[PDB]
Amino acid sequence: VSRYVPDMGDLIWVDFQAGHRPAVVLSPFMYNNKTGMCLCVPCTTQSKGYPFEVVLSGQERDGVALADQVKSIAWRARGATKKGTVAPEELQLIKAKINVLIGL
Amino acid sequence: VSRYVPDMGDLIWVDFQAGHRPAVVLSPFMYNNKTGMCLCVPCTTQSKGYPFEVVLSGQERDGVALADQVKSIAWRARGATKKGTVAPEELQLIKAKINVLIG
Ligand code: NA
């Protein structure tokens, strides 16, 4: 049986007891695969309207991904699963910020 | 008195036996200041020679920042302090490795 390995753009659920919430992977498939780690930003239903928030437009519900919050996590050990995939738009809005906080 | 506020490029000591180690701060002063949180990557004296390692060259000794491991931590609460500042090239090399990891 072949475990799910997050790919760039995937929205995943994982634990941070019940500490598990959603996030989205900014780290390319290979990296995620070899290291059992990935770069991602956390998402939540609650929107307080921070500058670095990126709205995610969903079918049924809707939520926000916090782009200032990028963090390295170990998805493998942490039981990360696939809740969906963000539109290339959302993906890029995300990065564009993260570049803002950091950039080239 | 007014707490030190980590700035872009600063090397800080934090709490994550190795000291719950230092990190290099990739966030600008403002964000760090207003938010009470920052983006940084962890540093270690150990090195495995991995693709995302970045050497930080010290006077007495040398170390490495791990560029793939960047994270948001809450420094005010977690009690960050300033251990020094990375070289312009060092900080730059870090950022590149990051966007190398992310388009
Ligand atoms: Na004090």
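Swiss-Prot numbering applies to chain B: residues 2-17, 25-111, in that order.
So how was this one determined? The header says X-ray crystallography, 2.8 Å.
Every residue gets a Cβ built from N, Cα and C, even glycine.
As recorded in Swiss-Prot:
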type	residues	note
MUTAGEN	B:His28 to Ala	No changes in toxicity
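Of the deposited chain, 7 residues are missing between B:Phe17 and B:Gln25, and the straight-line Cα distance between those two residues is 11 Å. Counted within 10 Å of its Cβ, the other Cβ atoms near B:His28 (mutagenesis position) come to 11, all protein chains included.
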